[PDB]
Amino acid sequence: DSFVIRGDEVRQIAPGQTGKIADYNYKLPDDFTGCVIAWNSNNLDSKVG
Amino acid sequence: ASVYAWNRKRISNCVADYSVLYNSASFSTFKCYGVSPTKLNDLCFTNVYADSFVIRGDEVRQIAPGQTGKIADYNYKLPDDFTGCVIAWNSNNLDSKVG
Amino acid sequence: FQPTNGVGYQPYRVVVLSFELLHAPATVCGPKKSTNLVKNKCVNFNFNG
Amino acid sequence: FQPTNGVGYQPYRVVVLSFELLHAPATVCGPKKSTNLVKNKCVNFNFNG
C-alpha cells in the first residue's frame, strides 16, 4: 500500500492510533503482520508555489 | 563541494539562457542584488563566476551582502557591492543519509 | 506541499508491506540458495519455510 | 545531515552567480536575437548591452 502523507501524520500509520488519516483515509488492523517504510520526498512532491 | 572549499566556475564566450533557471520551480531562494531578476535575459555581461557549495537552512540567509554569521565570517563572504543572484534549493534526498 | 515547509508538513512517501502467511504453499521467499539433497543423516532442515 | 532533521538543519545547495561588468567586451549575452542594421535613421539600439 503506497501513498503520500505529511510528516506529523506518519505516526498515524501504525496499528492502534487515531487521527484524520487513521479514521477517514487509511486504517491499519490491530493484528497487522508487516512493515511500514516511510521516506522523505521533498524533492519530488513539493513545488515552489 | 563544502562551503569552506566552495567551487568557482568561469562562464564566458557563450549564450546564457537564464529563463530555464527562472521558470522552473525547485529553487526556494532566488535573490538577486543589483540586477532585476526578471530582466536577466536582455543584459550582456563580460564574465560570470558561479560559486557552488552546500549549507544548512539557517545559513542560507547569510549568503547576502552585509550579513554576518559563521558562513559569512569564516566560510563564504559576499562583497557589499555584489552584483548577481543567489540561487538555493533543498537537496535533502541527495545530501542526507539515515544515520 | 512546498519545499520551504517544515518536516511536520513535508511530503513523506509511505509503503506498507503486508505479509500474509496462511496454511497455503508459500510463493514469496528470499534468495537463499537450494543445497544438494543429503539424506539419511541428522540435519537441520528448511523446506519452503 | 539526516533526513529527519528540521528545515533549519536540512541540506541546501547554493549557486551564487556573480556578473562582472568591466570595460572589456561583453561575452556572456542572453538569448535575444540580432536584427539587421539600419543606418542614417533615428532608431532605438542595443549594441552588445
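Shown for chain C, in order and in Swiss-Prot numbering: 497-545.
Method of determination (from the header): electron microscopy, 3.2 Å.
Quick reminder: no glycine exception, Cβ is built from N, Cα and C everywhere.
In the three-state DSSP classification, C:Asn501 (mutagenesis position) falls within coil. C:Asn501 to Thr appears in Swiss-Prot as a mutagenesis experiment; the accompanying note says: Reduced host ACE2-binding affinity in vitro.
Non-local neighbourhood of C:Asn501 (mutagenesis position): empty, since no residue in the same chain at least six residues away has a C-beta under 8 Å from its C-beta. Quoting Swiss-Prot on the mutagenesis of C:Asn501 to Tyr: Increased binding affinity to human ACE2.
Taking a C-beta cut-off of under 8 angstroms and a sequence separation of 6 or more, C:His519 (mutagenesis position) has no same-chain neighbours. Secondary structure at C:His519 (mutagenesis position), as computed by DSSP, is coil. Swiss-Prot lists C:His519 to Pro among its mutagenesis entries, and the accompanying note reads: Increased resistance to human covalescent sera neutralization.
Recorded in Swiss-Prot as a natural variant, C:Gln498 to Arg carries the remark: In strain: Omicron/BA.1, Omicron/BA.2, Omicron/BA.2.12.1, Omicron/BA.2.75, Omicron/BA.4, Omicron/BA.5, Omicron/BQ.1.1, Omicron/XBB.1.5, Omicron/EG.5.1.
The note that Swiss-Prot attaches to the natural variant C:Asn501 to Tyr is: In strain: Alpha/B.1.1.7, Beta/B.1.351, Gamma/P.1, Theta/P.3, Mu/B.1.621, 19B/501Y, Omicron/BA.1, Omicron/BA.2, Omicron/BA.2.12.1, Omicron/BA.2.75, Omicron/BA.4, Omicron/BA.5, Omicron/BQ.1.1, Omicron/XBB.1.5, Omicron/EG.5.1; May enhance affinity to human ACE2 receptor.
Quoted from Swiss-Prot for the published natural variant C:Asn501 to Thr: In strain: 19B/501T.
All protein chains included, C:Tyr505 (variant position) registers 15 other Cβ atoms within 10 Å of its own Cβ. Swiss-Prot gives this note for the natural variant C:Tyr505 to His: In strain: Omicron/BA.1, Omicron/BA.2, Omicron/BA.2.12.1, Omicron/BA.2.75, Omicron/BA.4, Omicron/BA.5, Omicron/BQ.1.1, Omicron/XBB.1.5, Omicron/EG.5.1.
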Cα-Cα distance linking C:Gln498 (variant position) and C:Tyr505 (variant position), given in Å to the nearest integer: 9
Cβ-Cβ neighbours of C:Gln498 (variant position) (radius 10 Å): 14
